[PDB]
Amino acid sequence: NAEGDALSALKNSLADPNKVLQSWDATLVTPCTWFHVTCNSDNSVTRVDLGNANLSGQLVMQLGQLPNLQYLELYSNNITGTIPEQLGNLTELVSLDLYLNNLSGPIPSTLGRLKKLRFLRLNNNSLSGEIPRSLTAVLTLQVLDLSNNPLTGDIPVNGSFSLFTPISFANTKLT
Amino acid sequence: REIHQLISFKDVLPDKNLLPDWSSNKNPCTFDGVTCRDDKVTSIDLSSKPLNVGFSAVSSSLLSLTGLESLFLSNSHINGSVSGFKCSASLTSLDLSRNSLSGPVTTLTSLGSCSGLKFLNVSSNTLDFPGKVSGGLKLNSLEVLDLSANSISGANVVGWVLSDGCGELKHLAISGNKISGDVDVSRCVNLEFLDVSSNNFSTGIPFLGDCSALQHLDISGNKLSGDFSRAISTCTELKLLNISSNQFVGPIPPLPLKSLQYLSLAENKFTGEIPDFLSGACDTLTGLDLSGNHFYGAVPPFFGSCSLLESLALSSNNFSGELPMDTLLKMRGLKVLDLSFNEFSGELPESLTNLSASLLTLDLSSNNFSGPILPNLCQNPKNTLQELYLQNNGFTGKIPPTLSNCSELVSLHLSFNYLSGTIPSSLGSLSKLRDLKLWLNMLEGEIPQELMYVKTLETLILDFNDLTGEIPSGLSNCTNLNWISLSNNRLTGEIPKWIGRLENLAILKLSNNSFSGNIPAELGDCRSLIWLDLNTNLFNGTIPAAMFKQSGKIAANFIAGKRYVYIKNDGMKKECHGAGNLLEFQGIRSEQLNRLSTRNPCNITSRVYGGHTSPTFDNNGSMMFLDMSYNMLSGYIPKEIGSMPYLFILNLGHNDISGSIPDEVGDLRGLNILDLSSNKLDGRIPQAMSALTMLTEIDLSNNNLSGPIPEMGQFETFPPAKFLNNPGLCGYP
Ligand SMILES: CC(C)[C@H](C)[C@@H](O)[C@H](O)[C@@H](C)[C@H]1CC[C@H]2[C@@H]3COC(=O)[C@H]4C[C@H](O)[C@H](O)C[C@]4(C)[C@H]3CC[C@]12C
Ligand SMILES: *[C@@H]1O[C@H](CO)[C@@H](O[C@@H]2O[C@H](CO)[C@@H](O)[C@H](O)[C@H]2NC(C)=O)[C@H](O)[C@H]1NC(C)=O
Ligand SMILES: *[C@@H]1O[C@H](CO)[C@@H](O[C@@H]2O[C@H](CO)[C@@H](O)[C@H](O)[C@H]2NC(C)=O)[C@H](O)[C@H]1NC(C)=O
Ligand SMILES: *[C@@H]1O[C@H](CO)[C@@H](O)[C@H](O)[C@H]1NC(C)=O
């Protein structure tokens, strides 16, 4: 399926020194059997939890291909690179945890497309840019902890951000 | 002068203790690995001596030997990367393989300074080809080059190797890399051997050109398809053709038969009936693999003419009709017959008792065969049969004890049949027997104690039978027992406190039985044990601390390679217990798994994990799986339960286990599934349990548990149901 293709592309962009992605099998019908990857009763990916794999590498565009993905935890790795805007093409979603990484560049405005998104931690990275005013859009977000990476540009109160303590900002070069 | 080069080498060994007979007084010729011709040193062979040194060491010292003809360092743990060096025109052969060599592959060009060198084997190392493909290897005085199973990724890298021209190259092997795109050996007119196996070629099907000299073609294990017949038509000179594990479709094409000995078209999209024209290839043809394709009909009778064919494997095709004994007796060449995964039908020919004398391995598994197993099968005094795979068939009635009369039998797999009545006690006499698999049959009674006179018995798989009574104690005489799967029986009694004596026991699965009484602490004595599935049982007691004692010193590499399934517990059915079922599947078919339905309540609406067993560690690992669910097992879960780095799944569910979750439960890093659910556990869920960063599943439900859910970490991703029924619990997340 296209999904296994996607996650494969990730197993390539990534570097797997602790061989967590070893079980990801590219000949397989679906990647439903892979380790740490999981699926629904319909055999589409709902999760990928590689979180804290000591895994290093870049994220990748094909990652947008996992339309039923909900919780994605790439968190607490040595992952470098930018956050691909087709991450927004993952329409279903709950949690996005890129936290505690070396990911570089802008926090993509395309996250304004994930209405179901209930969690965002872009926390603890090194990111460069505005925040979008398009993340004011979403309104679910019972938590956003993006801290520890340099942004500024403002601290929005378009207000969907109404519900957040600043404990959520911590050093953003903010306002 | 020379001698002093040899001690100059000796210095760098860390690790001076190797090469002890190398000493300054003595004449170099008396040295280990040192070979002289008329008292001058033509070759050093250090193979399988842990040199643990740099390549540039070796070359500074040895490669400069005036006159040295060859060097063999294979598996020396030679380190580093291959540089330019002064080298003598007499060194013609270098075996650097089974090593650590690193860099770009372009390093190898430097060897152009070795002017006589016709032989290089660097295989089984780390070389990569990182940027982009051009320049050349520019080693053209080479007759033989083996770059295989290195880290090489690219395209027309095959073009790169042959780039400065190949003319004198007889043998080329690039297998087990990622190389891709185009192969042209067409210029190489001495080329007898081309091995491109296990690569990325999806496109060019090699251009051999004249193919005048080529006897060996291995293009197996690629995404390769396209017209290969037309490609290889130029040879007729060829001894081996391996086109397996590829994308080839269509009817078996005309291919050259004159010297053909081994032919595998296996594992492809090939359809149709095994062609007559194949024919005269019987002059030699010492082995044939048509397995894993789309072929149908029955074994064409001309196959009686290859009395030179040692092994015919037709497995996994549409082949039907009854067992072609008429042909099968005619080939007195035959050693292994693989008929597995087909539509062969009928009862088991009496007329077949002969094979049982000639044959090493009879694989009839996954077909339609019925009636009983010939009691008369093993009646020959002659009988050699090592491997009998009758598993997954329709065989009715008792296991013939007369079967003991096959005295060479190592593997007996009768499983997934309808066999009734008891297990032959008889079987105790099979003195070379290792794997015995009886699981999913109607066998009853007891597990025959005589099985103790088997000193090689490794596997024992009894699952989904009626076998009653305790564990036969005499099994404590089986030193080589590793995988004991007794699950889904009426078995009574305890775990033998001797079970800790089997140094080799790896997978022990006691599920769905009545086994009772305490969990033996001697369980902590077994160096090999990685999978303990005790679920759905009557066990008494408290988890002992000694139970883990061995964790961290563990080596499980013996159990490795055995094929299986895991059926993961849906949980969606009330009745179904455990985390999941680890079943032996070798040669049992995937789609007949529902034949389980009536014995196991669980959904096969489930996701079935599976493949060949591979422990994630070599040495110094831990217990990989523990399910103690559904018992009267109770008390304090010890701190020691944290001592398992490599443990994947922990299911302690539905017990009277009481007290509180030790902080150390955070140190099961490799823990993906944690189920403590449906217990008497109380108190608070330690936030140090945030440390399980790989967890895709938690169930803490049905306890006296109190306090808040520790949000930082994987915990927030888990639906609140899985915390339900802890009245004193502070959280929803
Ligand atoms: C070493 C042997 C004992 C064993 C057969 C082994 O080779 C086998 O391949 C093991 C490691 C696999 C096979 C079945 C696997 C489990 C199948 O059950 C599941 O719940 C999956 C889902 C999820 O992706 C988890 O991260 C892994 C997890 C929980 C797997 C964890 C690892 C296994 C237990
Ligand atoms: C290259 O060397 C490797 C390792 O030294 C050789 O591989 C072993 O060769 C023996 C004899 O063929 C086989 O029984 C094994 O299957 C091989 N082991 C490996 C690495 O798979 C290989 O034969 C050498 N090739 C040449 C051309 O000398
Ligand atoms: C034909 O090619 C196939 C695939 O390249 C060979 O298969 C492998 O054999 C080794 C044993 O040395 C195994 O460890 C691999 O797992 C095998 N792969 C397969 C297909 O399962 C096959 O042996 C080749 N045939 C010959 C005899 O040369
Ligand atoms: C154990 O065996 C009986 C016999 O069918 C079966 O019905 C029951 O469901 C099994 N228990 C489990 C948990 O599978």
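The numbers used for chain B are those of Swiss-Prot, and the residues that appear cover 34-766, in sequence.
Per the header of the entry, the method used was X-ray crystallography, 3.6 Å.
From the backbone N, Cα and C atoms, a Cβ is placed for every residue, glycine too.
Taken from Swiss-Prot, the feature brassinolide binding site covers B:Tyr597, B:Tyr642, B:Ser647, B:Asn705, and the record attributes it to experimental evidence. For B:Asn705 (brassinolide binding site), the number of other Cβ atoms no farther than 10 Å from its own Cβ, over all displayed protein chains, is 18.
DSSP assigns B:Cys69 (mutagenesis position) to a strand in the three-state reduction. The Cβ of B:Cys69 (mutagenesis position) lies under 8 Å from the Cβ of B:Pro61, B:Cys62, B:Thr75, each of which sits 6+ residues away along the same chain. Under the heading of mutagenesis, Swiss-Prot lists B:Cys69 to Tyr and annotates it as follows: In bri1-5; brassinosteroid-insensitive semi-dwarf mutant.
In the shown protein chains, 28 other C-beta atoms lie within 10 A of the C-beta of B:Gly611 (mutagenesis position). Among the mutagenesis entries in Swiss-Prot is B:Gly611 to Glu, noted as: In bri1-113; brassinosteroid-insensitive semi-dwarf mutant.
B:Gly613 to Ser appears in Swiss-Prot as a mutagenesis experiment; the accompanying note says: In bri1-7; brassinosteroid-insensitive semi-dwarf mutant. Taken residue by residue with DSSP, B:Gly613 (mutagenesis position) is part of a strand. Other Cβ atoms within 10 Å of the Cβ of B:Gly613 (mutagenesis position), summed over all protein chains shown, number 25.
Around B:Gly644 (mutagenesis position), the same-chain residues at least 6 positions away in sequence with a Cβ under 8 Å from its Cβ are B:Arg596, B:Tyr597. Record note (Swiss-Prot), mutagenesis B:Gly644 to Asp: In bri1-6; brassinosteroid-insensitive semi-dwarf mutant. The unchanged residue is displayed.
Quoted from Swiss-Prot, the note on the mutagenesis of B:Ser662 to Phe is: In bri1-9; brassinosteroid-insensitive semi-dwarf mutant. A sphere of 10 angstroms centred on the C-beta of B:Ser662 (mutagenesis position) encloses 25 other C-beta atoms.
In three-state terms derived from DSSP, B:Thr750 (mutagenesis position) belongs to a helical segment. Recorded in Swiss-Prot as a mutagenesis result, B:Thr750 to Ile carries the remark: In bri1-102; brassinosteroid-insensitive dwarf mutant.
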Cβ-Cβ neighbours of B:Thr750 (mutagenesis position) (radius 10 Å): 21
B:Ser647 (brassinolide binding site) versus mutagenesis positions B:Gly611, B:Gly613, B:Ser662, B:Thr750 - nearest by Cα: B:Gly613
Candidates near ligand 1 among the recorded positions B:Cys69, B:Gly611, B:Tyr642, B:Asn705, B:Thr750, judged by a Cβ under 6 angstroms: B:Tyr642, B:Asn705
Recorded positions near B:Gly611 (mutagenesis position) (Cα-Cα within 10 Å), from B:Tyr642, B:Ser662, B:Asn705, B:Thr750: B:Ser662
Sites among the recorded positions B:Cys69, B:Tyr597, B:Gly613, B:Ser662, B:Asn705, B:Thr750 close to chain A [C-beta, under 8 Å]: B:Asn705, B:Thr750
B:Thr750 (mutagenesis position) and B:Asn705 (brassinolide binding site), distance between Cα atoms, whole Å: 13
Secondary-structure category, per DSSP, in which B:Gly644 (mutagenesis position) falls: strand
Cβ neighbour count within 10 Å of B:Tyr597 (brassinolide binding site): 17
Residues near B:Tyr642 (brassinolide binding site) in space but at least six apart in sequence (CB under 8 A): B:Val598, B:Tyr599, B:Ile600, B:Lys601, B:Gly613
